[PDB]
Amino acid sequence: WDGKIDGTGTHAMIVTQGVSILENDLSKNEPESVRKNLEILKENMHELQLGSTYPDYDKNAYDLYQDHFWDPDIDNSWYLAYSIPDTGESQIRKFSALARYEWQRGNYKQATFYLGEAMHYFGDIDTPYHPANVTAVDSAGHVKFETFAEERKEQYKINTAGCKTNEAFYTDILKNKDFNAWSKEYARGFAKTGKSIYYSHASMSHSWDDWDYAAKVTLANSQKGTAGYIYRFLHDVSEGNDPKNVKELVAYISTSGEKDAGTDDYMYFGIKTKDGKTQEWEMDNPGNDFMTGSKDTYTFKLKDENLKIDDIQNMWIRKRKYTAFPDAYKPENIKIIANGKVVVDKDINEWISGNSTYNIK
Ligand SMILES: [Ca+2]
Ligand SMILES: [Zn+2]
């Protein structure tokens, strides 16, 4: 969907309605804590709206908004040595992890921003063009549609999911104790309806009164869906809800803003287990990794499927010199996420030059 940096436009309308919907649908057999936190969230609506639009303006190693797409329909030896690429689904899981982390420890303003960011991605897999994986290159309808829907966003608003917090839609959301598990499938459902509406109503072929129907559905879905996620979120952070085997690791690396803090040198993330076995992946996204000031996301696929978090005794990033050109690197902070829970939050702000191997755990 379209979004403007000041937190306005289709994306902001979706989160804004998502909240307003959760109010109108909120059950009476609903805990004091949940009702209280939703107040906190409304207290930070501006940040929820800003996070909802922002991912379209983040300078990443994703030169092309790659992480904003996802084929809900679609592993191997290669990814034991390389970082896996993120998706619209993947990002929901990551920002929801950050949102929960900040909340549990007090920063509600930034927690709410992160949560709004997660919802940017969900809104996107609820577009017709992103789940169908049709880029603005792939087809001229991507942009013309998202814009058609921009100019009309208002007339597609919805006040309710249709159920109540006691009813069906909202109780399945809570049914599954594993967030990451629930989120993938929840999101898959909505995203699947997207691919479908592309082919039938919202493609460049399919018509103009076809596009009106197309936007109505997907924007309404984006609202009912966004409300679901927020609801889930509100519950998850009132009980200290806590999502097992570590099969993946997500590293969210914030690079410093100071000049020449970025590196065009090779970067690796690695671990050593309690036993003594080790794995290293190259941190390598589509575009330019580790630019000055960017915040990058690397997902890592463990070779030992049956591993638990405490068994991972060590964690480090490692530089290897690209040339004789001195790209020394300054990480501002790095978070490691394992199963929807942040598990490392090392601030750094040191310089790494040469082939140094900084340890973070
Ligand atoms: Ca590359
Ligand atoms: Zn969008």
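In chain A, numbers come from Swiss-Prot; the residues present are 29-102, 109-277, 281-398, in order.
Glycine too: its Cβ is placed from the backbone N, Cα and C atoms.
Record features, source Swiss-Prot:
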- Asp84, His96, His154, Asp158: Zn(2+) 3 binding site (BINDING)
- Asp297, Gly299, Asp364, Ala365: Ca(2+) 1 binding site (BINDING)
- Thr300, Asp301, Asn325, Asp326: Ca(2+) 3 binding site (BINDING)
- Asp321, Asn322, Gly324, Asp326: Ca(2+) 2 binding site (BINDING)
- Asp297 to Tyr: Binds less Ca(2+), small decrease in PLC, sphingomyelinase and myotoxicity, increased hemolytic and cytotoxic activities (MUTAGEN)
- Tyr303 to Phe or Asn: Increased dependence of PLC on Ca(2+). Dramatically decreases hemolytic, cytotoxic and myotoxic activities (MUTAGEN)
- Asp321 to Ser: Reduces affinity for Ca(2+), decreases toxin activity (MUTAGEN)
- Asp333 to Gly: Decreases toxin activity in vivo and against aggregated substrates in vitro. May destabilize interactions between the N and C-terminal domains (MUTAGEN)
- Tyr335 to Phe: Dramatically decreases hemolytic and cytotoxic activities (MUTAGEN)
- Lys358 to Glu: Decreases toxin activity in vivo and against aggregated substrates in vitro (MUTAGEN)
- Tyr359 to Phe or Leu: Dramatically decreases hemolytic and cytotoxic activities (MUTAGEN)
- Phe362 to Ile: Dramatically decreases sphingomyelinase, cytotoxicity and hemolytic and myotoxic activities (MUTAGEN)
- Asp364 to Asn: Increased dependence of PLC on Ca(2+). Dramatically decreases hemolytic, cytotoxic and myotoxic activities (MUTAGEN)
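Note on proximity: among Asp158, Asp321, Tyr335, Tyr359, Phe362, the recorded positions of the record, the Cα nearest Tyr303 (mutagenesis position) is that of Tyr359. Highlighted in sequence order, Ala89, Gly299, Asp302, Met304, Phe327, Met328, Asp364 have their Cβ within 8 Å of the centre of the Cβ atoms of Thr300, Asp301, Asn325, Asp326, the residues recorded for Ca(2+) 3, and are not part of that set.
Comparing the mutagenesis positions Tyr303, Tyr359 on other C-beta atoms within 10 angstroms of each C-beta gives the minimum for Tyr359. For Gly299 (Ca(2+) 1 binding site), the nearest of the recorded positions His154, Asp158, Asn325, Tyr335, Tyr359 in terms of C-alpha separation is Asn325. In this structure, the recorded positions under consideration are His96, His154, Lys358, and the one with the smallest number of other Cβ atoms within 10 Å of its Cβ is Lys358. Cβ proximity to the Ca(2+) 1 site centre (mean Cβ of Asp297, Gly299, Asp364, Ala365, cutoff 8 Å) flags the following additional same-chain residues: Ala298, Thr300, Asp301, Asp302, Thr329, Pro363, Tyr366, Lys367. A 10 Å radius around the C-alpha of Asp301 (Ca(2+) 3 binding site) takes in these recorded positions out of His96, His154, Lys358, in sequence order: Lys358. For the pair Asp297 (mutagenesis position) and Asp84 (Zn(2+) 3 binding site), the C-alpha distance works out to 24 angstrom. DSSP classifies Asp84 (Zn(2+) 3 binding site) as helix under the three-state reduction.
With a 10 A radius on its CB, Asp333 (mutagenesis position) counts 25 other CB atoms from all the protein chains.
Each of the recorded positions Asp84, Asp158, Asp297, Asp301 was scored by the number of other CB atoms within 10 Å of its CB, and the largest score is that of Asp158. Among the binding-site residues listed (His154, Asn322, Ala365), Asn322 has its Cα nearest to the Cα of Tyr335 (mutagenesis position). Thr300 (Ca(2+) 3 binding site) counts 25 other C-beta atoms within 10 Å of its own C-beta, drawing on all protein chains shown. Restricting the recorded positions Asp333, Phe362, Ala365 to those with a CA within 10 Å of the CA of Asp326 (Ca(2+) 3 binding site) leaves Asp333, listed by sequence position.
On the backbone, the CA of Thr300 (Ca(2+) 3 binding site) and the CA of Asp364 (mutagenesis position) stand 5 Å apart.
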